[PDB]
Amino acid sequence: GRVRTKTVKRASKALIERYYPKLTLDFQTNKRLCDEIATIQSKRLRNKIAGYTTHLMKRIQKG
Amino acid sequence: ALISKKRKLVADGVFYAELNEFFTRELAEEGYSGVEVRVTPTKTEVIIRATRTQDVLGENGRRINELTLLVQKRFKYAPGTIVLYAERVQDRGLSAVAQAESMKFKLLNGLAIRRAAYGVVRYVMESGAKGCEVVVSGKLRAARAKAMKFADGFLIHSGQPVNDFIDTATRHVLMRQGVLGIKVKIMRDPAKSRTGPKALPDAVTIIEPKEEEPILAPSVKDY
Amino acid sequence: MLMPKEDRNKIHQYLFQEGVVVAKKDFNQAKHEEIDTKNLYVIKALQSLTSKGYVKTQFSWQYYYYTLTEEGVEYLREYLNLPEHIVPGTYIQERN
Amino acid sequence: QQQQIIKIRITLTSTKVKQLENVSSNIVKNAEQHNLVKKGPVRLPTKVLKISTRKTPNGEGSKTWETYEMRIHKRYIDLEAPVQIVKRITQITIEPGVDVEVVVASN
RNA sequence: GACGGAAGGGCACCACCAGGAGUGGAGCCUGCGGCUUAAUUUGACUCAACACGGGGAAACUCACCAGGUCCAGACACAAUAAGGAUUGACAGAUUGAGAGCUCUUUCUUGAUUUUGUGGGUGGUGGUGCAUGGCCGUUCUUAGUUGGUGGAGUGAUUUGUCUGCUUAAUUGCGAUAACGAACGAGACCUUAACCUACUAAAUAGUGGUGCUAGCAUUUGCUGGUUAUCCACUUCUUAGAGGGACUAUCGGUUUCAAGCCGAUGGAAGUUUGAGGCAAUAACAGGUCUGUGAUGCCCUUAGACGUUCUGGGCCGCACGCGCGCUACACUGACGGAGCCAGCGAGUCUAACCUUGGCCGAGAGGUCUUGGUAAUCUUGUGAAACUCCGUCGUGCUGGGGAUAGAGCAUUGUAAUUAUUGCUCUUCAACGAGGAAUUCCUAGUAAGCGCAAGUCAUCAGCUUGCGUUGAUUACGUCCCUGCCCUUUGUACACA
């Protein structure tokens, strides 16, 4: 009952346009590589957007 | 005497909300903009960093010598401590009283209900006011409904750290036909304030890398 | 109230020495510190010069901030009979 | 008697903990400048000063209950201090409303 | 647009279906009526008035019924005081107050204006249909909107959608729309994980300086108003990590889902909180503002003195509750738990004890303006072991009676408690009818708030902790599409 939210959905495509060829299936090193250099404002606004980056590139290999 | 640890910071307002009720009410024509409280022992730092700080000399003893001994002599601080000091306040977009007291001499003449309002506030609408809210009510026209809900700005609120950027004011005047209540809300910029968070979480900029490397028939390097 | 004026002029004595005329709030207490006359009937002549200026005014918190104005010379040439520029319009503290 | 190290209970308190930890830091860093022997920073519990009233100016409606409260932050320290480090403290480690006075003992 | 006893969608423990607590039965506080008293001041009467207005009201409060002195009449502008204005007055006749209230009445009395046409505006006086500020409700809700382009002469509309999901106008997907600014979501808290830290008795540790003793089964119960103090993890957080519906099978428009399982302190926006947008209610506050337009009044006052009924008076009505109908209970013994605090300032608040008396409590003392002392809040509810039985009772304590104390200049119409006399109703409670889905529903009890004294109240703090629905439109309530509308203080 807890589907995601819009201002982190749109924020990644100005962000993962930078660094597509990374961010693999194991979701630990990419998570801090999602937290890499950006001007973030908290930790779980970005762990959600890393889990956004986790789930939404893991399923490109579903076709 | 023998002050406890629960008797001066809950009792901050016995002196700090004493001055802030005083120069909201006594001679608030000055455009009051807070006092820089660094209370040294046996001295009292009055810093009315206001719009009319040419009145810190004045006659050098006409009204200042009153104000040495009015706030300081109603709770009866013992004399021999009080010092007065001032300096001009500036950057008049980022303060509620700056445009409020720019209306506290226009409420007799018959200016428009809007013309002075969105004109002076465009000192900061182009330099850091996104979403403001001004209501100038009372009874300007004898009817059933007496309220002008003036709306202006390019609205960004709210992420709940709201106190980082807000100004608030509410004023009154006793005219011929009842009170005229002027409450505003002026919105400072965290991007013009240069402090702490550059912006509440909307303004997140993303830098660009070097162009990513090829297969790179590589090298002979020995520095 | 019909009351002799050495009462008032011990309190106007307390004005020109530092610059205060301030009453407190109570009835039948009559002990304000540093203005040691009654708390209430000193007001009776304190508005009596207010009607033609001579003093400023605010109430708030019932604090009685009734302190003299710039025209505190010409009536105290005759009600205290003092030579001015002692607590008149140029009563310099030192320089502040 | 001047400059002995005789176990003194220097006590600090403030309102916001950003500047209270500031004041204690550049005094224990100024406990490095001549190396006061010390079992020092006592990270003491901070306080909650709750009031819980009805802020409404009339007795009507589905009634209201809030809180409004000061944060007493408070750092008792176990110093062992000399007579030199108490002097310049009224306008060092500065923040709005610096409050300090120390009893010169602990035992 | 608003409606409908029109469909359709959805969703609702401020409505149900399981439930777990039940209410209104009695009596009695505590309100609002009425009753009428000379007086029951006053607002609020629809969830959205009625244990509300801090409202547990002796005075203080207090706006009604009672009495009587200050005028507390700044004064714009000026008659009457100088062989006397204003009037306090001893003792007395009245008179709660020697209230010289009133008089019997001559001692005091001086430029300190008694006042004089008129004016301060005191007002807890009407006026929230004169108001601002403020507070609630529409709504525990997804609802707003510009920038452009599209249709329509124009009001407007489109974007915001027939699908599916969701706590969600959240997302996917369809697409004259595209890209967005809001609110919400997001964000943030907290009872938290961190023995890794800058870090230790006004605070908590294995040790043990001086080491009494049970016991020798060789280190234990220990203490030592500090002996070196041994030491930072428990106590406390400076920033940070750690969790981001985390992972695979099931079924999925392959998304948007969400579950079988589980690393884990944290898989249910972690549980619950926090500020919550456009537009407005003739919502409400003028009995909190010394901010109030006007009007009644302006000292013969609706200010303001000081004692009494009052808001506490009684067929009766309705609102919130508290003790209970006892025998997983009652009485008596044994053991014994919290956190919240708020505590004296030039005055007397919290207080273990000593000693006294059965208590109520009282005099010297114990520490504390406060992680010092209260207080280890050992309390109740609780665990264990002896005594009570089918009754209005070893449940119950309404009702009136006497006595002892405490607080207050001041207790009667009783401030409260204490010890005995009085010892009842009431037996699970009618067509009337609420709240609430995990340390939460429930059990019980301490701080604080008003606090001298007065909790059957209200916030919190806690100590012990099930349930079953696992969600939905018939009743009630709210938003959206479509139609109809002779309506717009709808």
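The residues of chain B that appear here are 3-225 by Swiss-Prot count, in order.
Backbone N, Cα and C atoms are what each Cβ position is placed from, and that goes for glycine too.
Swiss-Prot has this to say about the protein:
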- B:21-92: domain 'KH type-2' (DOMAIN)
- B:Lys108 to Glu: Impaired ability to rescue stalled ribosomes (MUTAGEN)
- B:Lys212 to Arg: Abolishes ubiquitination by HEL2 (MUTAGEN)
Q. Any idea which of the mutagenesis positions B:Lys108, B:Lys212 has the thinnest Cβ neighbourhood at 10 Å?
A. B:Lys212
Q: In whole Å, note down how far the CA of B:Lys212 (mutagenesis position) lies from the CA of B:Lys108 (mutagenesis position).
A: 59
Q: Report the DSSP secondary-structure composition of the domain 'KH type-2' (B:21-92) as helix, strand and coil residue counts.
A: 15 helix, 10 strand, 47 coil
